[PDB]
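To start, the structure itself, in structure tokens.
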Amino acid sequence: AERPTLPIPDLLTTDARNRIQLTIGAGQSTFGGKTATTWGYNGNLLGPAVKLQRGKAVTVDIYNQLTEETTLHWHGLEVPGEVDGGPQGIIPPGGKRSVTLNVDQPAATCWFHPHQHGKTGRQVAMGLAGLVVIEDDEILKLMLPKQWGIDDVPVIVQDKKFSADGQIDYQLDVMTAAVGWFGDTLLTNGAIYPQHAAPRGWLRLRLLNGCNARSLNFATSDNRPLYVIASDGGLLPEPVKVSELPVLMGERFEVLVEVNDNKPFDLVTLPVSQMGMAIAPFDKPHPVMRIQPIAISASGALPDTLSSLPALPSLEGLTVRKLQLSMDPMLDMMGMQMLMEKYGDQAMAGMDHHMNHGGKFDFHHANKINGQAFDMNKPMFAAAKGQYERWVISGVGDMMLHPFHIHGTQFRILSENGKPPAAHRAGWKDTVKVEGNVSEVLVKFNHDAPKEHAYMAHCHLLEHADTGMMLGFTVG
Ligand SMILES: [Cu+2]
Ligand SMILES: [Cu+2]
Ligand SMILES: [Cu+2]
Ligand SMILES: [Cu+2]
Ligand SMILES: [O-]
């Protein structure tokens, strides 16, 4: 059998009333010939790409046709807390919520997904994620590849595992609370190892790591380079040529790759040094999708310059906030034990050389920031509006991977886990690596968030956030 074609999310724009309609619902999908109940936006699985324009307002009508509560968060969008869709943004089952997004940030690929309190991992694992394509005047002048689904394609990469009956096998338990939910099956826009037919010249890939817990590292099967043009929050100042591209959970990068006649190649993910993530088939390079060259010329350019990246300011005088991430030692030890018992030494490949005691020892609140498991009723602090702050985020005390994400902003990384950031990570980011060390970011919030609709800051290893590694904060 031939490989399925890469599914392409519909690129959705507003109607005459200026509205975009999103319906959240359950249906069936097929994986390896076996049906599974899945959830999607405007469909059975995953979701559309919502197209937004800087300086224009759109209204999104969100219909929850699930039988449980959910929320819809716009990861990477700089919007007020009231429309941010964090855990306080509840949409009742069978209900509708509408939000107006006043887009005011540069062109970027953002995304959206649920933020249901303590259930975000499950709801994403079930299928809910969509994309946001923000454009502005600046990006269109660059004449990058721009034909959606032809030479400009989104690539949402996710793992799942399935039970013998074919259903998605999700659990939030002591093991996954420590190391995350991960699986053995890799999906690319929902499909297993699809092919994408691309014209000769430049191919633009908008890469999203949509895994709950698995970090990825993209490369090509024949070692042709990737030219990074954009990060979470938009364009880099100029392209950055890489041979491999690590992507943390929830991160986006846009890359250009050359397509030449008669030479198909795969986009692959390389084994990572993260606990549990190098179990077969992920102990070796793993194909993500096959690029099939078409002998028709592609019109897109890779310009020498993309955008202007403003200078980092002086750091003296700016508020410094400490965010200490932590995991309960016993539940970290127990989750790791369970992982080692199940998979053996392979669960640490590539790394460096039973009774009820009550609610105090519950793994559901074992993960914390500044000694507190997330309390939705108590924002931990009030950040300044329109002022640069230096946020210092520490994972000293455990060796788990914490891609730390801050709502309401695109920031600049000053130190990523104890080193200056790589060039392609030095632009606009909404995620920073924290793993047994300390990161520092320079952040500014341009919009208000009240106690009732607070911004979140949390680990994007979703099972950590669901078991307490999140805080709320207000702005204004
Ligand atoms: Cu997110
Ligand atoms: Cu977010
Ligand atoms: Cu974490
Ligand atoms: Cu979030
Ligand atoms: O998030």
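These residue numbers are counts, starting from 1, taken along the chain as shown.
Quick check of the header: X-ray crystallography, 1.4 Å.
Keep in mind that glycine also has a Cβ here, set from the backbone N, Cα and C atoms.
Under the heading domain 'Plastocyanin-like 1', Swiss-Prot lists 27-137.
Swiss-Prot lists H73, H405 with the feature Cu cation 1 binding site, giving experimental evidence as the kind of evidence. Under 8 Å, Cβ to Cβ, and six or more positions away along its own chain, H405 (Cu cation 1 binding site) finds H75, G250, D430, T431, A457, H458, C459, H460.
Quoted from Swiss-Prot, the note on the mutagenesis of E78 to F (Swiss-Prot position 106) is: Increases oxidase activity with ABTS as substrate. Around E78 (mutagenesis position), taking its Cβ as the centre, 24 other Cβ atoms fall within 10 Å, counting all chains. Secondary structure at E78 (mutagenesis position), taken from DSSP and collapsed to helix, strand or coil, is coil.
In the three-state DSSP reading, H458 (Cu cation 3 binding site) counts as strand. Annotation source Swiss-Prot lists Cu cation 3 binding site at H115, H407, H458.
Here the residue is the original one, but Swiss-Prot notes a mutagenesis experiment at this spot, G276 to K (Swiss-Prot position 304): Retains 20% of cuprous oxidase activity. Increases oxidase activity with ABTS as substrate. Shows dramatic conformational changes in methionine-rich helix and the relative regulatory loop. Of all Cβ atoms in the shown protein chains, 25 besides its own fall within 10 Å of the Cβ of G276 (mutagenesis position). In this structure, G276 (mutagenesis position) belongs to neither helix nor strand by DSSP; it is coil.
Its Cβ taken as reference, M327 (mutagenesis position) is surrounded by 26 other Cβ atoms within 10 Å in the chains shown. For the published mutagenesis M327 to L (Swiss-Prot position 355), Swiss-Prot gives the following note: Almost loss of oxidase activity with 2,6-DMP as substrate. Loss of the copper tolerance phenotype.
Here Swiss-Prot describes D332 to A (Swiss-Prot position 360) as a published mutagenesis experiment; the accompanying note says: Strong decrease in oxidase activity with 2,6-DMP as substrate. Loss of the copper tolerance phenotype. Packing around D332 (mutagenesis position) is summarised by its Cβ count: 22 other Cβ atoms lie within 10 angstroms of its Cβ, all protein chains included.
Looking at Swiss-Prot, the entry for mutagenesis of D398 to A (Swiss-Prot position 439) says: Decrease in oxidase activity with 2,6-DMP as substrate. Long-range C-beta contacts of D398 (mutagenesis position), restricted to its own chain and to partners at least six residues apart, with a cutoff below 8 Å, comprise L325, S326, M327, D332, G436.
Here Swiss-Prot notes a mutagenesis experiment, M400 to L (Swiss-Prot position 441), with the remark: Strong decrease in oxidase activity with 2,6-DMP as substrate. Affects copper incorporation into the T1 copper site. A coil conformation is recorded for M400 (mutagenesis position) in the three-state DSSP classification, outside any helix or strand.
Marked as Cu cation 4 binding site by Swiss-Prot: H402, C459, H464. Cβ neighbours within 10 Å of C459 (mutagenesis position), excluding its own Cβ and spanning all shown chains: 30.
Under the heading of mutagenesis, Swiss-Prot lists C459 to S (Swiss-Prot position 500) and annotates it as follows: Loss of cuprous oxidase activity.
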(request) Note that 13 residues are unmodelled after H353 and before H354; then state the distance between the two Cα atoms in Å, as a whole number. (result) 30
(request) Please tell me which one of the recorded positions listed here (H73, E78, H115, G276) sits closest to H402 (Cu cation 4 binding site), measuring Cα to Cα? (result) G276
(request) State the count of C-beta atoms found within 10 angstroms of the C-beta of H407 (Cu cation 3 binding site), not counting that atom itself. (result) 28
(request) Quick one: pull the CA-CA distance for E78 (mutagenesis position) versus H464 (Cu cation 4 binding site), whole Å only. (result) 24
(request) Taking Cα atoms as reference points, rank the binding-site residues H73, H115, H407, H464 by distance from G276 (mutagenesis position) and give the first. (result) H464
(request) Going by DSSP, give the three-state secondary structure for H407 (Cu cation 3 binding site). (result) coil
